[PDB]
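Let me begin by presenting the structure, written as structure tokens, before commenting on it.
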Amino acid sequence: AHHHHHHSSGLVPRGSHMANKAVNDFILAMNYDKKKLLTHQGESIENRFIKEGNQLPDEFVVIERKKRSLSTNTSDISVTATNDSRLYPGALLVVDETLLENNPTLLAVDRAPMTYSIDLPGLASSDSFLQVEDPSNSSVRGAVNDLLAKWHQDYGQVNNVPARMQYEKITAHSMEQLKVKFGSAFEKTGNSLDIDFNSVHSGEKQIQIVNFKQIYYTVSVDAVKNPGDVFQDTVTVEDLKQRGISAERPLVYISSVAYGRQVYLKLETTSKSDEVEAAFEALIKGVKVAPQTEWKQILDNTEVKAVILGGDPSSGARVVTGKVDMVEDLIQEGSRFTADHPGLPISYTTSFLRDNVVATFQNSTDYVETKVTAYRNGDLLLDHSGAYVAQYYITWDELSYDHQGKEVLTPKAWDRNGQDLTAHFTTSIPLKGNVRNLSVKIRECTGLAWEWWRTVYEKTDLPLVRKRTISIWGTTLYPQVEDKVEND
């Protein structure tokens, strides 16, 4: 360069071709590391935890805690807001922590005409294109909403234009963990979902979270040939610097926006079973099998909360609640796309303005995975109705855990051991879930001088069933025993 294409003033006139050229040269001369700019990491924690047991009202839980790491690399960004005027196709966003935190900084400057393509089953190749003179949230939304009307009446009457369903499920352990899985924008929906994390950590409940995305249509932007093509000539280099744009804080443009319906489902249960994964997964498909008790027990102690974005009327977020029957219809609500369904942004993708390279975000965190094993409390019932004097010898161990996680077995005994008991005698011995090595011996006095005692019942390591009833009866010479187990 030199004199030509330059004013004699040495200045670059606002609203001229030279200004747009200076801007174009300014963006192209930017040097930055793509990956470092879009990298964020959450909590970092040590990897040594203790084994612990806690006594619940009706259960003894053994809790194992282990460090796990979550890492995701994706170019798609989930939307959890509805009144967001920043998230329109073609919008220029600033690359900083606000972008990673899913609270973007919008570069609102005089914009040049931009062309948009929209994918729809009925729209012909030629009719899909769309030109907006001054791309803003109102402008692009108008042109899209206008085009939907023409398509709906023309072709959109064929009903089976099914939404694209997408499933994302994950076990909940921490907020940081969920942000990595669902994006940093999840914290808004996570606050309305009421995720109880302490109870998961204490082994009280197990929580699973499900995504549901149904995409009606997506609006796209063609590749930007020159970085300056996006601005009007009124936009000047000193204007971009005034707004803090540089190689350290470069520019990105929303290249695609997904429009449709989105549901966030939360399933927390007090069940400690390890078929919880199978119960929730079977539930989502609505295929409740015919057994009466095996899965219904956990489900009836499972209660559900949901958050709905999109669907019928354009009003933003709907929080719904119930148990299980309604889950099947939530998926069914947005199955069909109508013009009655406006559809709203649920996901968008960004590309760097300088070279149209799609921006990928690297997110990671350490989280404490919680594993739980429960042991139900039980009862030991004794009934003596025999024609003799009987003696009981009932012993067991109580499992406890050390400060360093060692197993501790504390010997226990019925306080009535060895005592002469006579009919009719009954008692109930409450046994907590941490009871191990339960042994029950029963002897009876025969009254015979040469063999005073007769063993009547002797068992070791008796399983801790819900209700066990040992009943003895009969006579000195012919004692009778019954061991009845009630478990369900």
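Along the chain as shown, residues are numbered 1 onward.
The header says X-ray crystallography, 2.5 Å.
From the backbone N, Cα and C atoms, a Cβ is placed for every residue, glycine too.
Per Swiss-Prot, mutagenesis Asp222 to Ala (Swiss-Prot position 205) is noted as: 17% hemolytic activity, forms linear oligomers on liposomes rather than pores. Mapped onto three states, the DSSP output places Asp222 (mutagenesis position) in coil.
Among the mutagenesis experiments that Swiss-Prot reports, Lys225 to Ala (Swiss-Prot position 208) is described with the note: 4% hemolytic activity. Counting only residues at least six positions away in the same chain, no Cβ atom sits under 8 Å from the Cβ of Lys225 (mutagenesis position).
Around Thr321 (mutagenesis position), a 10 Å sphere centred on its CB holds 10 further CB atoms from the protein chains shown. According to Swiss-Prot, the mutagenesis experiment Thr321 to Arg (Swiss-Prot position 304) carries the annotation: 320-fold decrease in hemolytic activity.
Mutagenesis annotation in Swiss-Prot: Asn356 to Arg (Swiss-Prot position 339), described as Loss of hemolytic activity; the structure shown retains the original residue. Around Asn356 (mutagenesis position), the C-beta neighbours below 8 angstroms that are at least 6 residues distant in the chain are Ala223, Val224, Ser255.
Quoted from Swiss-Prot, the note attached to the mutagenesis of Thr422 to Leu (Swiss-Prot position 405) states: 15% hemolytic activity. The Cβ of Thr422 (mutagenesis position) lies under 8 Å from the Cβ of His384, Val389, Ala390, each of these being in the same chain and 6 or more residues away along the sequence.
What Swiss-Prot notes for the published mutagenesis of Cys445 to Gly (Swiss-Prot position 428) is this: 3% hemolytic activity. Counting every protein chain shown, the number of other Cβ atoms lying within 10 Å of the Cβ of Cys445 (mutagenesis position) is 14. Under the DSSP three-state reduction, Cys445 (mutagenesis position) is assigned to strand.
A C-beta separation below 8 Å, combined with a sequence spacing of at least six in one chain, links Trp453 (mutagenesis position) to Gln391, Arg443, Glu444, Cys445, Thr446. Record note (Swiss-Prot), mutagenesis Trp453 to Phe (Swiss-Prot position 436): 50% hemolytic activity. The unchanged residue is displayed.
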Which same-chain residues, if any, lie at least 6 apart from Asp222 (mutagenesis position) yet have Cβ under 8 Å of it: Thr115, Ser117
Where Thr321 (mutagenesis position) sits in the secondary structure, as DSSP reduces it to three classes: strand
